[PDB]
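Since the structure comes first, as C-alpha cells, the remarks are kept for the end.
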Amino acid sequence: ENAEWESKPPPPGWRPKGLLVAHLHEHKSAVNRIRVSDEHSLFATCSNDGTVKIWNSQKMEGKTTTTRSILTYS
Amino acid sequence: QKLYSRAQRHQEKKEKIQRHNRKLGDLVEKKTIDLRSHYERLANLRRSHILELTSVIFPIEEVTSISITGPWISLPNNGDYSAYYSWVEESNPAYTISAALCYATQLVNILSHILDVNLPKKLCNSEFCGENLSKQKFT
Amino acid sequence: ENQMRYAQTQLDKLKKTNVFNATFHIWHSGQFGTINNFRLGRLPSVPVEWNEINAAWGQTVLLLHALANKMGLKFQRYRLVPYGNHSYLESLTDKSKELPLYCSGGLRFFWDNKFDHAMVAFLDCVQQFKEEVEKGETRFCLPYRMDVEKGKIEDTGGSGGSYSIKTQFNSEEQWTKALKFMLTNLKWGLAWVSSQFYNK
Amino acid sequence: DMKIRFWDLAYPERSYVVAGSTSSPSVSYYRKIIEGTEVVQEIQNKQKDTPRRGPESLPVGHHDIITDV
C-alpha cells in the first residue's frame, strides 16, 4: 500500500535543461556506477581506478567554491 | 552423439572467444599508445599557444605588483583589490585595477579554451569593463 | 576511440585556431563592426553606450598592439598602449602628449578634440601597419584606404566615399561606417599575420 | 552516443535531448506502432555571422561513453 519507488520524486514539470552545474574529474578511469543516498544527502561513484568516492550532493548546488569527493575509499 | 557435437562446438567457441579478447587487448593497448601520443601533441600545441599568448598578447611579468599584457597594467601582488571599492566610494587607480581584471578575464577565458578546461564559474570580461561594479558584484 | 576522436577534434581545432583569432573575434552586427562581441560604433537606429565604445576601442588597441609586437613593428609617431576601456596612444615625439581613446559622454564629445585626434592617430597606426604588411608581401593590400593626413577612410571597394573618423562635424552614421570599414581592414591584417605565422 | 535523452512515455512528441554536442541538429520524436510494439522514434531533422562574445562556447557534454546515470 505504501509503494514508494523514490524517496524524493522529481519536482512537478521537471525538464532537465542540461546546464552543467559541477564538473568533477577526480576518477582516473571509467566510472562504473552512480547511486544516491536514501536521505539524498550524498551520492557515490565507483571507478576502474580502484577507488570509490562519496560526494555530498548538497555541496554540488554551486553554493560551495570547490566540490571534491567528501570521502575516498581505496 | 548430440552432446559430443555440442561439446565440439563449445571447444571451438572457447578458443574463438579467447582470440577475440586477445585481439581487443592488443588493439586497446595500441590505441592507448596513440592516445598517449595525441595527449603529448595536444600538450605541446597547448604549451606553444600558451607561451605565445602570454608572450605576445598578455605578457605576465613580476613588476609589489604583477603586470599583465604589459607593465602599464598591474594588480597588487597581495590580491587586495580594495582600491576598486575605495575608488567607487570616492592615472586613476580604478582604471588600472579594472584594466588588469579585464585582461585577466580575457586571459582566463582564452586559457580555458586552450586548456579545454570547463571553468567552474561563468565570467565574461565585459563584466569588469562595463559599468562600475558594486562592491558585492566586484567581490 | 572516443578519446582519440575527442583529442583529434581538440588537436584539429588548435591547429586551425590562431592565437590572434582566439584573442580577437572580428565579425559584424548589421552595420556595426564587432570585435570579441564589442560593438565599435554608434548608429541612430542602434545607440551604443559610450562605455561600450570605449571598451570596443580597447580591444582594438590591444589587438593592434599585440599584432605589432608579434611582427616587431615600432610605430613612428605614436605608441599603442592597451588599457582596457581606457586604451590610448602615447605620442613618441612628445612623451607628455596622451591621446585618450575613450570618451565620457556626448556633452564633452563635441569639445574633446583629443578624442577625435586619438581616433585619427589610431588610423595612423593602422596605416603604418598596412605599410609594414605590404613591405614584406606587396600582393596583399588592406581593403579600405586610410588617409592619415585628413583622418578619412576611403571605401575603395564601394563608391570611393571618404568617411571621417573624427566626431566633430561628422555624422553618427558616417562615423559608425568609418569604424566598420576600419574593423574590416584590421580583420584582413589579422588574416595576413595569421597566414605568415600560421606555422611559426 | 554521449547524449542524455529524456523520453516522455506519455507525450513522446515532447521528448528532448538534455545534454549533448552543441552542434547537434534539432531532433523530433514521433510515435508509431510497428509490429505491435508502440515505438517512439527519434528522427534527426536535417538542419538547413552571429557575433560571439569570446571563443566559441566549449561543449559541456561528455567526450566519452556515459557509463551510468
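Sequence positions for chain C are given in Swiss-Prot numbering; the residues included correspond to 251-450, in order.
Using the three backbone atoms N, Cα and C, a Cβ is placed for every residue, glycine included.
Listed in Swiss-Prot for this protein:
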| type | residues | note |
| --- | --- | --- |
| MUTAGEN | C:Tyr352 to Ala | Significantly reduces ubiquitination |
| MUTAGEN | C:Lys402 to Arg | Decreases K48 polyubiquitination and stabilizes BECN1 |
| MUTAGEN | C:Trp425 to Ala | Decrease in membrane-association |
| MUTAGEN | C:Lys437 to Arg | Abolished ubiquitination by the DCX(AMBRA1) complex |
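Known features from Swiss-Prot, placed on the structure.
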residue	record	CB count, 10 Å
C:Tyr352	mutagenesis position	21
C:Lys402	mutagenesis position	20
C:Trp425	mutagenesis position	20
C:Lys437	mutagenesis position	21
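Annotation note: C:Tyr352 (mutagenesis position) sits in a coil segment as assigned by DSSP.
Checking the mutagenesis positions C:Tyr352, C:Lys402, C:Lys437 against chain A with a Cβ-Cβ cut-off of under 8 Å leaves no residue at all. Under 8 angstroms separates no C-beta among the mutagenesis positions C:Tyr352, C:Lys402, C:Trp425, C:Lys437 from a C-beta of chain D. Take the Cα of C:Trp425 (mutagenesis position) and measure to each of the mutagenesis positions C:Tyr352, C:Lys402, C:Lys437: the nearest one is C:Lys402. In the three-state DSSP scheme, C:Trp425 (mutagenesis position) is classed as helix. C:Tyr352 (mutagenesis position) sits 19 Å from C:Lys402 (mutagenesis position), taking the Cα positions as reference. Secondary structure at C:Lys402 (mutagenesis position), taken from DSSP and collapsed to helix, strand or coil, is strand.
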